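Sharing a structure here in structure tokens format.
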Amino acid sequence: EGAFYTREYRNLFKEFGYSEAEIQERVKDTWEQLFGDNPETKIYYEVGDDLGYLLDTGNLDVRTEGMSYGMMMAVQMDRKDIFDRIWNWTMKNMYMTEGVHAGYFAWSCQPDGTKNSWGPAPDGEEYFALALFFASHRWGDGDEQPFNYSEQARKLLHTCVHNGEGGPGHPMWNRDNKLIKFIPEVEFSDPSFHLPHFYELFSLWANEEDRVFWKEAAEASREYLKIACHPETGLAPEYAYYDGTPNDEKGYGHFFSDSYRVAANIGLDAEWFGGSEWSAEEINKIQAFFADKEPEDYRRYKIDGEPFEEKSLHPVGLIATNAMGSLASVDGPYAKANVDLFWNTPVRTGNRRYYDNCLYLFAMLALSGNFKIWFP
Ligand code: NI
């Protein structure tokens, strides 16, 4: 039974023999390396007295993925000051009032706030919504907008489901199949965006008129992951059609950066809402695939396991997500090995570090029992 029911979160590091003190230290140190003054590893930058952002170090921009991740990290760490700085910057610079995506958040901005695009990234929106619910529950809704967290969360999820009913916009979920879309204007998806564990919570906290929908989306996403992951290797493509097969029209049909999050998502869903045979078997497959592979040699792979020459651009993120996956297969043959590999992998330095380090902190939180559901 999941932590949603028991209200107790598995500390997998502790169960695998790491000491409580060393785990506490490592979690704090990971946070400080990302959010404190550690220039080589840092991803969060403060602006003035009321603003802040996470920088995609590779692309030298600010992404809704990173901002929404940062808000989730901040609420898990009980840091309202950081949460509010990030959410303030997001609302000021990213929220769109004009164009076909009005009501959504521009996916990429320059550090000065300028929008690079008026298109959104749905995985940002879903993280914003849950982070905002958790903020409301930990701290209470603020008296002034946009710090009225729960109202902001319900409003955003309203748009995600209903956009286009009274305008030229489009929803972020397909209403017939209940699957999240890659972007609002296409009819394909991205397995790593599927967060059934988030949708379960939306089914409790969203506008009542959408609560049944969110339950259906949770179930649809769970079923979709079964068809999207390769049956032998467990590997999921970055983009996939609704039929589950890879969309490689632009090179996103393989196991690469986006895909890494699938194992992590499966880990967190198992922890929050309970284990399943499918999830344990899926994590065992991914871990088996990587069991004889050295991180320095990690590649892009076809989902059937065939390697490309191209190296993984985010091998530390891959390590972190595979370790986080162990939450879904705690007795798996490679579960301990993956957790140990992650323990022995430092936070990333250099220009590609942002993505790796986001995945790293999520795994540190989840594996230590600190990635929690915050209830009203
Ligand atoms: Ni120590």
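In order, the residues displayed for chain A correspond to 6-381 in Swiss-Prot numbering, which applies throughout.
Technique stated in the header: X-ray crystallography, 1.4 Å.
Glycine is no exception: its Cβ is also placed from the backbone N, Cα and C atoms.
From Swiss-Prot, here are the annotated features:
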ACT_SITE  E70  active site, proton donor
ACT_SITE  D263  active site, proton acceptor
MUTAGEN   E70 to A  Activity is 0.01% of wild type
MUTAGEN   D128 to A  Activity is 0.4% of wild type
MUTAGEN   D263 to C or N  Has high levels of glycosynthase activity. Reduced hydrolase activity
MUTAGEN   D263 to A  Activity is 0.02% of wild type. Has glycosynthase activity
MUTAGEN   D263 to G, L, P, S, T or V  Has glycosynthase activity
Across all the protein chains here, work out how many other Cβ atoms are within 10 Å of the Cβ of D128 (mutagenesis position).
23
Using the alpha carbons only, what distance in Å do you get between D128 (mutagenesis position) and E70 (mutagenesis position) once rounded?
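A Cα-Cα distance of 7 Å.
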Identify, in sequence order, the residues in the chain of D263 (mutagenesis position) that are 6 or more apart from it along the sequence and have a CB within less than 8 Å of its CB; answer 'none' if there are none.
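Sequence-distant Cβ neighbours: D195, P196, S197, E243, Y244, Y257.
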Are there any residues at least 6 positions away along the chain from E70 (mutagenesis position) with a Cβ closer than 8 Å to its Cβ? List them or say none.
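Long-range Cβ contacts: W112, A126, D128, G129, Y132.
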